[PDB]
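Remarks on the structure that follows.
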Amino acid sequence: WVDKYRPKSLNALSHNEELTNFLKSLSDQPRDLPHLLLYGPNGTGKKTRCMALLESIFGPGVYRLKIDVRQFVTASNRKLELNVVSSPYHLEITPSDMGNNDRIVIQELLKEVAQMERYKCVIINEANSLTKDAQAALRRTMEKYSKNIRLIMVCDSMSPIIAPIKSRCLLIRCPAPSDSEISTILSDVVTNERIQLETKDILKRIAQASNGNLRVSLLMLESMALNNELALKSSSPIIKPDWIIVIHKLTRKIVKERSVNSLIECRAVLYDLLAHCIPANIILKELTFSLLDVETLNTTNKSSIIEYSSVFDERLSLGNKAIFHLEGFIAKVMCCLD
Amino acid sequence: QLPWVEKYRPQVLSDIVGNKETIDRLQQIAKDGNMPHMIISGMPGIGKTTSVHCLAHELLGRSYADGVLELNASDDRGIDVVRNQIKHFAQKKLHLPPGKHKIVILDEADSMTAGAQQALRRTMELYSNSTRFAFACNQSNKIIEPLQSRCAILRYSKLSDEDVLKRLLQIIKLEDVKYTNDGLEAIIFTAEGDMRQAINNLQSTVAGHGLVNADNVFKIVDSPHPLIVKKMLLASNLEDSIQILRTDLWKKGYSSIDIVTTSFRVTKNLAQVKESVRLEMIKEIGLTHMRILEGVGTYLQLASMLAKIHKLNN
Amino acid sequence: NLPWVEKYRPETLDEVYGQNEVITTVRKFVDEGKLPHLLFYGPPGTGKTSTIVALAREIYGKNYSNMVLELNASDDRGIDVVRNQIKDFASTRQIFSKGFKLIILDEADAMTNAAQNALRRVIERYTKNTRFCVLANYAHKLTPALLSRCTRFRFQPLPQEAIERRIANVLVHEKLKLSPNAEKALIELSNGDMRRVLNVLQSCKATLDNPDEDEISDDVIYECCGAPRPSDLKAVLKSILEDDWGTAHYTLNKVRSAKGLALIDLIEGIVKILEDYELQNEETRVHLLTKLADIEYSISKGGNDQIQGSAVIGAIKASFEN
Amino acid sequence: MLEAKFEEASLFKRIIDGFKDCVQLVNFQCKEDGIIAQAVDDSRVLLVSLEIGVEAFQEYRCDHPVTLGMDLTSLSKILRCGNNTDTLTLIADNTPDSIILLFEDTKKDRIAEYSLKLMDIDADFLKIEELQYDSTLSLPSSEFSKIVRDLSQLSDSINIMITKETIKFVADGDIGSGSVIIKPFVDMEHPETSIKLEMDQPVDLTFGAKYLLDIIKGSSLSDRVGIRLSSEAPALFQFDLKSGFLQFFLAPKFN
Amino acid sequence: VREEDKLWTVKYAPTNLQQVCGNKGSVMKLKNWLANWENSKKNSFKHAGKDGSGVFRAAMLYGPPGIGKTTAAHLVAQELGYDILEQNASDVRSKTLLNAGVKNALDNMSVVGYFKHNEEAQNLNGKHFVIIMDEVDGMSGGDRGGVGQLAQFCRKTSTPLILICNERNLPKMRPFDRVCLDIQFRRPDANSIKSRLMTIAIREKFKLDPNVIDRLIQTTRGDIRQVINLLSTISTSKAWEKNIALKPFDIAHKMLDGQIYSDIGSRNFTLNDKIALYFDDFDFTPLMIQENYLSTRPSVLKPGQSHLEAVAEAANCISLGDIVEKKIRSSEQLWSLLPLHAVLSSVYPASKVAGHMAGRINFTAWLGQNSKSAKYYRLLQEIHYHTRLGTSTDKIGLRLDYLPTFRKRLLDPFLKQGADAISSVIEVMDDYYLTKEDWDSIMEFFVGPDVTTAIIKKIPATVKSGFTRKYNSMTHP
Ligand SMILES: Nc1ncnc2c1ncn2[C@@H]1O[C@H](COP(=O)(O)OP(=O)(O)OP(O)(O)=S)[C@@H](O)[C@H]1O
Ligand SMILES: Nc1ncnc2c1ncn2[C@@H]1O[C@H](COP(=O)(O)OP(=O)(O)OP(O)(O)=S)[C@@H](O)[C@H]1O
Ligand SMILES: Nc1ncnc2c1ncn2[C@@H]1O[C@H](COP(=O)(O)OP(=O)(O)OP(O)(O)=S)[C@@H](O)[C@H]1O
Ligand SMILES: Nc1ncnc2c1ncn2[C@@H]1O[C@H](COP(=O)(O)OP(=O)(O)O)[C@@H](O)[C@H]1O
Ligand SMILES: [Mg+2]
Ligand SMILES: [Mg+2]
Ligand SMILES: [Mg+2]
């Protein structure tokens, strides 16, 4: 559904006319394209911009790409593998499957691709999960090979990137789509999908409740179209994912009851949420913002909430067993709210 | 000369002092003979190797030279060894009493490569009718999970104070040494459970200063003096503590790690202050230690540690 | 032609300074002939290596090239090295050797726990045909068994008299003049490591040898060492404690820029200065020490320099309010 | 317990070296009739049996039957020491944990006694029953060894055919193919060049090349090797000895 | 030769296929595959008969250690009357040695199987081979070219080739991706292990408390050999389970006591003694303290500090101790930090919230949750490896956003459209390279109001059968 209405060119883009104009400007120099560092919130379509730029420079056949697996041996006697999706002109490295061996794989793969000889494109996904050693190796690779490897790295909140890397690449940002433009894209979607709308207020409602995240907005429109039989009326009970509802029920249990007898069940809910492929930082952010949204608290309680949330977010980023820090944060929250 | 730790090493199982449960377990094992494969884990110098050696000796009697294969960190333990030599030793015919078995004693099992530990699996599973394996390790986490599960785990707690005191008193009585109670308490302090280190420090004190006295022990240990560190950690005004740490400890070339470790050890034994304040002082000293180990060892860190300890004590 | 660090290396037991308490002991050990396994440990630039090489050359004379084996840290140092090389050298008996060999392990604190266990087992096995000597900077990273197996020797830093005697001997044997405050600043900045002294001396020699007669002032010493002058420290502390925020910020910035000052060493000097003030209250000292230690710990991870500078200024100012 | 005295020490050396490459651990059942041994290959495809009666021993005295299970690499390392003109002697004590091998020189006092540590093996002793083999033949051992060493250089399988009093060996590899045929005949001038043949059913079997290359090493024991082939049963290769026999049971391949 | 001097694991080993406790389904699958391997060979391994288990040549066993994989394989091979040619880690399984030894016996027949019994009509498979490659995961660095040669042995073979490993999803075991069938042995449940332990105990003339048996089965984490070996220690009776077997339970009981941290009790039990109590077992003490530190009625509360503040400070110190443990395990050579960890994770929270135990001491559950998280992360990584070609997201945003609507499109038609929507469902399944196992995995990752394990079976089984038989006809890649 969503992927069926994904643009495949800079002209097919229907958002951020400034950004598409600047990319049309940059695509005028296929012989000299500096390194790019795209940064912006999740679901803004930075990968769409990158693939459209690639389609503008190279042929439109860049979108039919094949997956491949590559296994290599490290300095020690461990032989580990990764999966790269490659195209006739570019390859996408995602140093996320591997835990601490980012530097060796990035070094080896870049040095191997940089001896194929008109250049090649390397798309680095999740450029914030790179250890500083891997980042330094990447910068030295950029320093050595500059005529075959033109790096384009997408990321969000580009604080964990050392200034030695920011200097070489062109910093490009992708602001979230405004509610008006989200509503426009939703209207185009429902028009090309002949969805029977009762009014246009549902589109603005979804744009507002989506918090400027384009892809989750489109996906929740998809999810709601299959619950109203393609006839979206004004009485639409907006559908949230399962984990958001679980986190909101946890927030309501925290607010309504403040005791260890409820902290046990809170730890149980945290265990059940974590064991089903959900990060710790996402749970912490959602729980903090949900607790801040509650209207029964004053300003001092909210200040204590945000301070403890910051402290335990730092501790989560420093630790390894997330359940401990999550239980500690919830215990301190229950203490302050008591 | 001769090291006391080597001269007075227990050869009979009954002479071992320390854990009362596992030594009786091994006593009953030697009494019966049906010994299973066993990993023996615990902190250094608490009687791991001597235990298994005495067990093998008492279990096999006159056939120890022919029915025991020992492998320590010195001998080569790779893939070829575990495949050829251990396998040819397990199959070796040997007529022993009905309950006994050939013994393979692998000391420092942690250094054995995981790939090398793989080969031992079927070799010890198949020939369990005439061969038993005894691993001796410090940390039972570096042993692969199969070997971890095939054998019985035997944990050895660190030595208490009364057991080390009894052993040291036995050694003194056997050696006719002049001593005093404060010297023995200082030995217990500088040992913290290491029977080997306790005996060696005792022998070094006796050889160097003749009489076992507090100042002699604290001059031969080359560690910061516990009394002066206690005075530092218990001074009323902060400037006195800072001056003590500056002039009496920092000038004489002591390593910051040693200062923090001595402060930790003396704060553990301050049986005059309350329990909660002791725990909080230990927390502060440990945070300072963790800061020191991360690469920074400036005097300012120890100064801040003393400042926070005083702030807690106020 | 060779640097002074390699040239002025001692060759006899007499040419070592500030270590008499250990020199008399090693002379007793060499005249007795009962030399056991030794552990030499202490801060760098003290003379452990020089002392042990001189002792070996004295005990074995010309046979030094045969009965003395020197090994260093991490020479492909798996368990295989301790199994082959050290074990062969220890076990193998020479053709015409009387006594015992000597294996000196330099900077041998970088050994893993398994390597140290192999080494302790080896030294336990062949303790009758050879003696070992282990050198270390930190005696807390060694297994207590290996420590207990040998006799310890801590190398206290070189006192002022020893370093002054050594720099005098270097001065009379070279074409250099040294001003009275020069040696004072030298001893204050070196903290007692002879190697750094012998390095900085030839450095400032090659630096200011324009007419072969220039005097080494404290400026060139502070430049070559890269350490601030106490006057600048007093001035910046005065500006922080007296002036307002903007002027103090500009003063700190210019002092740390025009001279190249790191916040770590600046904080070290500032707390050294504040250590001797007559503070009337106590909470000021506690808050000052705590905040400054926090600043140093945060700097240890490389944050934003200007933010840590402003935080230093704020801590120093808000501490002095009683 | 047992005392066995060989006449020539080279005999047992050749016996051991004949099949020391097909079995790593063998069991020697010492009875009063002599020495009997059987051992299965590590892949359970090639069995080896060995019989040596009392006639091959100058003096053989066994108190009661026993089982000496020893290695072959160590036994070959030991047997490689003694010279040819010696008097090998095998001795074992009660409850034998080790066997003693004495090497005595007839005209000297140079006695060299070696000790060997016996191994422990589960006695998976299967009993062999005589079967009426369809094809029974005998041919010079050198001829068979040459034929195997020539054919094995092509593939990993060799096909044997017995049809209308004709022997045939066939090999088909990727580098080519080869075939040899043998006609039975006899010569009064030298009976050591005759190829006997007694066929009851024309048989077609296929065997592995490596196993035949390991078997043909027994050509140093005797000169006339016998072969018994059946339609589906394992083939029997026999080398006769002055007092016994060495037999290789080989398992055929599948179609 | 003696009935007693043998170990308790070898003496009580299973003999039939009804004594193997747990994993009955996988045992039956292996047995039904080995029995029909003959007809699979007759059909040239191209007709997947009724289970999709007719095309594969080699069966692969994997699972946690101490479940019966080796025993199940040997007993399954023996019941059918085969002949077991077994090779394990203790043999040099290099490429050249495998080509020499085993490869030449992939199609040959057995001599011992022939001579053992061939006259009475018991079974016709008395002479065939069943090659068991045990501990293929254990191929160390000294076995070069082993995994690839065994992957090649999976194909082109002529006899049943069973393979045993401990970690299927290890990268080294990748060449076994689709060339062999692979079944999984899960950790057996408490009921079967309890029945087996009861049989053993009554057979050995000694009885135990069922609660102690439950605590044992919990501590050993499902390993049957481990619990049997630990039970054999009873002969050498509260001292046994108090000191040796159930040590972490007693550590937690002693530490959470309220009388120790009191001034009267502290003078008798020093803090050094509590640090030694921790050092008794430094692998399970932190988890045990963290699991049940908030289930006791306290008695050391300060005059003005309620229970919630105490538990909050305890959790704060627990987080600090977790950070310290991570710093320790970052470099083992920093074991000097071990006493500090002792006070942070172990001593401080206990001293803060000590008192009297309300109920019973529950064993730690973080291990099972960690294992479940690892399994679900592996499954999600596989799903992303499949679906990345047409989604343009990361491995974590997938579960966050796409999984709810994917589950809707894949299931909700089965609730309202009945059974004719399969042609549509597979259509969606044909756009994202998903399979039936991928469909199950997608259906699994759901918690809250959208639980699917209850709903899944409500649909008619006829719909499931039709969907399975209709997906078998087409294939997207
Ligand atoms: N309980 C004990 N009673 C008497 N002596 C003991 C005891 N525990 C240790 N020792 C002494 O400590 C010495 C050191 O040997 P072990 O304790 O066997 O060393 P270890 O326990 O194996 O520790 P390692 O080798 O560093 S892992 C022994 O020779 C004994 O003299
Ligand atoms: N006590 C001393 N007396 C005289 N010169 C010394 C003394 N200590 C060091 N030196 C000089 O400084 C040089 C370095 O000495 P080293 O023995 O290498 O120091 P170190 O004790 O080995 O410390 P390291 O190697 O950094 S751990 C020597 O070659 C001498 O020139
Ligand atoms: N289901 C079971 N019921 C009873 N005993 C069992 C069971 N599974 C294993 N055992 C015991 O474990 C012994 C054999 O261990 P296995 O579980 O077969 O080893 P494994 O399954 O190959 O696991 P590894 O080799 O450590 S990876 C048997 O003799 C029994 O004592
Ligand atoms: N200009 C646009 N017009 C229509 N759809 C868009 C546009 N920009 C982004 N999208 C949609 O946003 C979705 C998510 O973008 P994506 O690059 O996957 O975000 P992320 O960077 O989080 O992976 C895409 O599926 C795409 O269809
Ligand atoms: Mg030991
Ligand atoms: Mg040195
Ligand atoms: Mg197994």
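In chain E, numbers come from Swiss-Prot; the residues present are 291-526, 540-780, in order.
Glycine is treated like the rest: Cβ placed from N, Cα and C.
What Swiss-Prot annotates here:
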type: BINDING; residues: E:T299, E:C311, E:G353, E:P354, E:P355, E:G356, E:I357, E:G358, E:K359, E:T360, E:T361, E:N456; note: ATP binding site
type: MUTAGEN; residues: E:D427 to H; note: In cs mutant CDC44-2; causes cell cycle arrest
type: MUTAGEN; residues: E:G436 to R; note: In cs mutant CDC44-3/4; causes cell cycle arrest
type: MUTAGEN; residues: E:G512 to A; note: In cs mutant CDC44-9; no effect
type: MUTAGEN; residues: E:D513 to N; note: In cs mutants CDC44-1/5/8 and CDC44-9; causes cell cycle arrest
E:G436 (mutagenesis position), number of other Cβ atoms within 10 Å: 20
Inter-residue C-alpha distance, E:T361 (ATP binding site) and E:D513 (mutagenesis position) (nearest angstrom): 14
Cβ contacts of E:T299 (ATP binding site) (under 8 Å, same chain, 6 or more positions away): E:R515, E:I518, E:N519, E:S522
Site extent for ATP (largest Cα pair distance over E:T299, E:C311, E:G353, E:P354, E:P355, E:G356, E:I357, E:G358, E:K359, E:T360, E:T361, E:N456, Å): 20
Residues satisfying Cβ distance under 8 Å from E:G353 (ATP binding site), sequence separation of at least 6: E:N313, E:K359, E:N456, E:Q474, E:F475, E:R476, E:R477
Local Cβ density at E:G512 (mutagenesis position) - other Cβ atoms counted within 10 Å: 21
Proximal residue to E:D513 (mutagenesis position) among recorded positions E:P355, E:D427, E:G436 (C-alpha distance): E:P355
Secondary structure at E:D513 (mutagenesis position), reduced by DSSP to three states: coil
Of the mutagenesis positions listed as E:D427, E:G436, E:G512, the one whose CA lies nearest the CA of E:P355 (ATP binding site): E:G512
E:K359 (ATP binding site), number of other Cβ atoms within 10 Å: 24
Greatest C-beta neighbour count within 10 angstroms, which of the mutagenesis positions E:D427, E:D513: E:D513
Neighbour tally for E:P355 (ATP binding site), based on other Cβ positions within 10 Å of its Cβ: 19
Spatial neighbours, same chain, of E:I357 (ATP binding site) - Cβ under 8 Å, 6+ residues apart: E:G312, E:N313, E:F475, E:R476, E:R477, E:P478, E:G512, E:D513, E:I514
Recorded positions in contact range of chain B, given that the Cβ distance is under 8 Å, out of E:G353, E:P355, E:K359, E:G436, E:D513: E:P355, E:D513
E:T361 (ATP binding site) CB neighbourhood, other CB atoms within 10 A: 17
Three-state secondary structure, E:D427 (mutagenesis position) (per DSSP): helix
Separation of alpha carbons, E:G436 (mutagenesis position) and E:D427 (mutagenesis position) (Å): 11
Listed binding-site residues with Cβ under 6 Å from ligand 3, out of E:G353, E:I357, E:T361: E:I357, E:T361
